[PDB]
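Written below as structure tokens is the structure these notes are about.
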Protein chains: 2
Amino acid sequence: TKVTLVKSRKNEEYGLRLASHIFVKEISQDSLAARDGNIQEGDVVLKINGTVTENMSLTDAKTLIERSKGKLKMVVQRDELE
Amino acid sequence: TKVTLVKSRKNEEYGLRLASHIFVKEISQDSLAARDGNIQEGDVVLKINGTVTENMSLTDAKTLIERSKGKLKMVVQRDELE
């Protein structure tokens, strides 16, 4: 689907609420994720260490992983209707 | 699905590739989007005026709209799956 708008015809902005999500691009081999068997390639993360990770910058997500002294918590989504 | 990792071994890290996506939280009434009838609540935007916005920061998305002075052509990913 292609979305085409015209910010000239009418004197007004697009007025569209833009947001962002977080997911796992991939997983490294011989890592904690591979051993844990929880994080999968393409997994969508919503919370980390008991904190929401929506509308945040990709950089911030990296920090949450650094803040973790030992145990890292990550809440991902699985149910998406069928 | 709750993911819980436990970092202990010095030669063993999480090794999880983190990424981010972009979507539309909502659309303002009497706006270009509503008038055009292309953008919908929950639309996952991949590109903007010929520029991919994946793995970027929510802030950058705000800038893209600022530079888009005129017609905005974005590409959303859909498959009749809600």
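One-based numbering along the chain as shown.
Per the header of the entry, the method used was solution NMR.
Note that Cβ sites are derived from N, Cα and C of the backbone, with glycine treated the same way.
Here the domain 'PDZ 2' (B:2-80) is broken down by DSSP into helix, strand and coil counts: 15 helix, 29 strand, 35 coil. Taken from Swiss-Prot, the feature domain 'PDZ 2' applies to B:2-80.
Taking Cβ-Cβ distances under 8 Å and a sequence gap of 6 or more within the same chain, B:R17 (mutagenesis position) has no neighbours at all. One entry in Swiss-Prot concerns the mutagenesis experiment B:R17 to A (Swiss-Prot position 201). Its note says: Strongly reduced interaction with GJA1.
In sequence order, B:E41 are the residues near B:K25 (mutagenesis position), counting only same-chain partners six or more apart with C-beta under 8 A. According to Swiss-Prot, the mutagenesis experiment B:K25 to A (Swiss-Prot position 209) carries the annotation: Abolishes interaction with GJA1.
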